[PDB]
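> Dumping the structure here so I can ask a few things about it.
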Amino acid sequence: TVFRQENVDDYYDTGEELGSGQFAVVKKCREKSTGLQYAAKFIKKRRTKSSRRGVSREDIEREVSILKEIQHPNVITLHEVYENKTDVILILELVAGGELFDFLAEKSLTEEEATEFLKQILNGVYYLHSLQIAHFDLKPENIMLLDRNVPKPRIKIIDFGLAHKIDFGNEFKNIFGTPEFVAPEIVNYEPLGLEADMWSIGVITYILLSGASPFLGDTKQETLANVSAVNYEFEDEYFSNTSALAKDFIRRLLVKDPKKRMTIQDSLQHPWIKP
Ligand SMILES: COc1cc(O)cc(/C=C/c2ccc(O)cc2)c1
């Protein structure tokens, strides 16, 4: 699938940088014809068949295809896609309140503040999983606020760079996500499905309530070993005033066997969440 090959600079002006990663950088931008503001994600293309630098076109096309399907208040929307010899440039909805991760460093949240964020995450993931889309990269870095100066900020899931359609119940590919947030099946290179996202939600919930990462070791290999062994516990120093029902929600997500883990529908009916 080919994308728009006119120079993006003829149609947009760029501004402040919003984030940069391994092979991509995101810049605030403004469409000249409308004055509307977006986030331009420049993804570096691979320049040879067998290179390790840049992103393969198959991977770029999958991210674009997923983004084109989604329209939900808690997920980023795609506006346009351009390309040139060096980059694919996705013009994405602008979410400018910063990461949940940076918001988290400023506060530990109350259970109400946690559940207000968490319910929005669950609603976005419910939409995705209903479409058989696994995100495969859920973590505070990929949750951005619309306005960080309201008591209950609205959030959007970003970065569909690892997302896959799961039309056969599972996909057998390597997912090099962030060790602190990946499920045991990712660590063990097993077939992957929607369940991996539910584990990540359990990790996110633990962090929201405590400010601490449940599996984090001193090295990436320690973290991955802890994940595979389900080596976590609720430290009383951090959880002493957290309700047992909140701990129960987490416990039913941080389950090694994907088949025994709560699904997204289970998580919405769980007594901690269900109104
Ligand atoms: C590319 O690498 C990164 C790393 C990172 O920590 C954050 C971002 C921000 C993405 C983004 C997308 C759409 C928006 O509207 C606003 C931000 C990008």
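We number chain A the way Swiss-Prot does; in order, the residues shown are 2-108, 110-277.
The header says X-ray crystallography, 1.7 Å.
Note that Cβ sites are derived from N, Cα and C of the backbone, with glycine treated the same way.
Relevant sequence annotations retrieved from Swiss-Prot are reproduced here:
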type	residues	note
BINDING	19-27, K42, 94-96, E100, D161	ATP binding site
MUTAGEN	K42 to A	Loss of activity, apoptotic function and of autophosphorylation
ACT_SITE	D139	active site, proton acceptor
> Just checking: which of the recorded positions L19, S21, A25, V27, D139 have a C-beta under 6 Å from ligand 1?
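Near the molecule: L19, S21, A25, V27.
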> Out of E94, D139, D161, which of these recorded positions shows the lowest number of other CB atoms within 10 Å of its CB?
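Output over recorded positions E94, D139, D161: least Cβ neighbours within 10 Å is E94.
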> Including all protein chains shown, what's the count of other C-beta atoms within 10 A of the C-beta of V27 (ATP binding site)?
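The answer is 21 other Cβ atoms.
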> I need the CA-to-CA distance for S21 (ATP binding site) versus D139 (active site, proton acceptor), whole Å please.
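So the Cα of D139 (active site, proton acceptor) lies 16 Å away from that of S21 (ATP binding site).
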> Cα-Cα, whole number of Å: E94 (ATP binding site) versus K42 (mutagenesis position)?
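Cα-Cα distance, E94 (ATP binding site) to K42 (mutagenesis position): 10 Å.
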> Using a Cβ cut-off under 8 Å and a sequence separation of 6 or more, which residues in the same chain sit near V96 (ATP binding site)?
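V96 (ATP binding site) has long-range Cβ partners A40, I77, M146, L147, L148, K158, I160.
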